[PDB]
Amino acid sequence: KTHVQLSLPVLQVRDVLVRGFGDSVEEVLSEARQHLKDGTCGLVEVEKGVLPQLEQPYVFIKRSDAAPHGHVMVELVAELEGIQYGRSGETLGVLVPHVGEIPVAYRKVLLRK
């Protein structure tokens, strides 16, 4: 399917144990997509002071459209040293590996895969 319904655990930035997906734009987008497929991907809501506490390159989920079955349609955009790879809507958050951190909430998304 071109889209997959996912419920992403929302993590507090200070709980996150693995603060990025890798070392290149291509690797982080690759790893983000693999973790989303495997159910091992978390979401950190972006506020003042969050991104400097995570590792670049960043992978964002961004709104791709204006929400089937409560799932916001999203796509992946990576960022490295202020340049973004992809073009999309408003940021819903920054993706990170999930390795068992307790979430504060879930974000229902329809991921363009």
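Here Swiss-Prot sets the residue numbers for chain A, with the shown residues being 11-76, 79-125 in order.
Structure determined by X-ray crystallography, 1.6 Å.
For all residues, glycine too, the Cβ spot is worked out from N, Cα and C.
Over in Swiss-Prot, the protein carries these features:
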type: VARIANT; residues: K47 to R; note: In strain: Omicron/XBB.1.5, Omicron/EG.5.1
Deposited-model gap closure distance - 2 residues unmodelled, Cα of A76 to Cα of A79, Å: 6
Under 8 Å by Cβ from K47 (variant position), counting only residues of that chain that are 6 or more apart: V14, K125
